[PDB]
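Working notes, structure below.
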Amino acid sequence: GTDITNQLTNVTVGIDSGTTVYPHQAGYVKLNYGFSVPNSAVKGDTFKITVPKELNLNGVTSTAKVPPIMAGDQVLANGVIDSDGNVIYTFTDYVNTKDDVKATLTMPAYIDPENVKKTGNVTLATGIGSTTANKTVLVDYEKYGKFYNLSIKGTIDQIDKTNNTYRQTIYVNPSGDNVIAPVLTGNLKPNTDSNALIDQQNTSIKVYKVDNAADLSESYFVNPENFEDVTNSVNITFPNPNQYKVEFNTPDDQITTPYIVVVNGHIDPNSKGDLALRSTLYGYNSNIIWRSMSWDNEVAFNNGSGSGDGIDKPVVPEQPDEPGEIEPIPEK
Ligand SMILES: [Mg+2]
Ligand SMILES: [Mg+2]
Ligand SMILES: [Mg+2]
């Protein structure tokens, strides 16, 4: 179990991405590593990759998998994230019989909103031993949309091209206003050829209640101690084609704090369209006027380009036709 980090040779480390990264358009940076393994290495030896706290490796959730390093079709090393957030790779028995091994590794890295608190420049740094790479990038977060007492901010946190999935978060009432009888709907962005498939089989939804608006930062981060899972209290349905509906039904029939809706859905691999979505928050004000406010999220399901050029903005939809009723397709 010798830490041979300093014994690796021909080491290269790099950070690749555009000058601007868009976390809510499934944007991420690519961390790359290259190195030659000394022949003295044996099964059990390890090496450490220094990871900056500003990034979340391989995914936006804690369950993201650390990819193994390969040698031909054999696993060269298996990695794990330690208590410091760094990655520890442990060599397999491949090094016991193979000499002159040269390896590479690329891991997508997402912006960690807990450590990047608002739109601005951030200096990213990663490395192996004394071989480090640095890059300053501009991280962009859009302010939430607000129409009367209805505020909303939708996102697309990441997509998985091979498994045809995507993860989206919708921040309901980030402004902390008073909303009576609120309802959230998620549709395909209208008049577009969206590739999303929204239904009971393809869409998993969880809802969390935030203690207060003050607990939601400009990068939309909420400390785990300030939100709790209330999926049991809302009514989730899919009343129309490719549309989900979340009725909050709180005890007072009013919400005064933000709510986080996490959507894990799927894409139609045979669709030639992009992942285009429109989220709409409905609600009454004190004067019982039923209104609706939307937010559009769109990203190309190409994977080729990191991100950028997508869509992440507010949209005022045609207001509801009937009070208390949602629209099958929120246009305008
Ligand atoms: Mg060896
Ligand atoms: Mg982090
Ligand atoms: Mg706040």
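Heads up, residue numbers simply count up from 1 along the chain you see.
Note that Cβ sites are derived from N, Cα and C of the backbone, with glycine treated the same way.
Now, the feature entries from Swiss-Prot:
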- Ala26 to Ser (Swiss-Prot position 254): Decrease in Fg-binding activity (MUTAGEN)
- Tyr28 to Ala (Swiss-Prot position 256): Decrease in Fg-binding activity (MUTAGEN)
- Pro108 to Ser (Swiss-Prot position 336): Decrease in Fg-binding activity (MUTAGEN)
- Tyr110 to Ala (Swiss-Prot position 338): No Fg-binding (MUTAGEN)
- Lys161 to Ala (Swiss-Prot position 389): Decrease of Fg-binding activity (MUTAGEN)
For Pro108 (mutagenesis position), the one of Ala26, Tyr28, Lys161 that lies nearest, given that the mutagenesis positions are compared by Cα: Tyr28
Rounded inter-Cα distance in Å - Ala26 (mutagenesis position), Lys161 (mutagenesis position): 12
Cβ-Cβ distance under 8 Å to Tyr28 (mutagenesis position), same chain, at least six residues away: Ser17, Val21, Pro108, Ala109, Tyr110, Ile111, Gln158, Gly306, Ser307
Mutagenesis positions: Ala26, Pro108, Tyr110, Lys161 - member with fewest neighbouring CB atoms within 10 Å: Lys161
Three-class DSSP secondary structure - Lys161 (mutagenesis position): coil
